[PDB]
Structure formats: C-alpha cells, structure tokens
Amino acid sequence: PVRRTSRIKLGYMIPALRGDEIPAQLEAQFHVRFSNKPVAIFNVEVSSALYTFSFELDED
RNA sequence: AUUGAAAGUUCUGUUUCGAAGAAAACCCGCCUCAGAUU
C-alpha cells in the first residue's frame, strides 16, 4: 500500500452555539406534480441557520 | 501524519380548477343673550 494525506483539511459546518438560543430551524414542505389522469406527492425538508466552519491548507 | 490514509445520498416534479355578507331601518320631539349708560 501507498499513502498520501490530503493537503486540505475541512470540518463540519455547524451553526454557532452562541448565547442561550440556537439560531436554526427545520421545516417540511409539501410538493405535488400535476397530471391530467390521476391514478404525485412528495415532501422535502428545508432549513435556515447561521453556519460557521474552519479549514487548514499547507501550500508548503 | 493518530485503526489513521481514499469516498457528494445525486439527478427529475404547479396544491390546480369555481363561489355577491345580501336584503329592512329619520337621532328627534320643546328653548330669547336679555335687561341699565351722552
């Protein structure tokens, strides 16, 4: 085996836990596809947060 | 350079079509700004 570690390090994107409130929400939205011969429904989760992330790179 | 090193759960879809808060009803019946002055 041969190995080579990545030169760029990235971490998870998590909203800031600042103060006593978490500024993030998550709701479910309902969507329909229209057809002329019914015999057509799906749901998707949407969010809105305040994200923060940090990274490292070694150009040397 | 660490049971570490390499990995997108991603692509495609209308909550649409139609339906007058409408008809009836007096705010109204009585009252002085009046007597004195070059």
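All residue numbers given for chain A refer to Swiss-Prot; the residues shown span 130-168, 173-193 in order.
Each residue, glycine too, has its Cβ placed from N, Cα and C.
Database features, via Swiss-Prot:
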MUTAGEN   A:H160 to A  Significantly reduced affinity for crRNA
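Taking the Cβ of A:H160 (mutagenesis position) as centre and 10 Å as the limit, one finds 9 other Cβ atoms among all the protein chains shown. A:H160 (mutagenesis position) carries a strand DSSP state (E or B).
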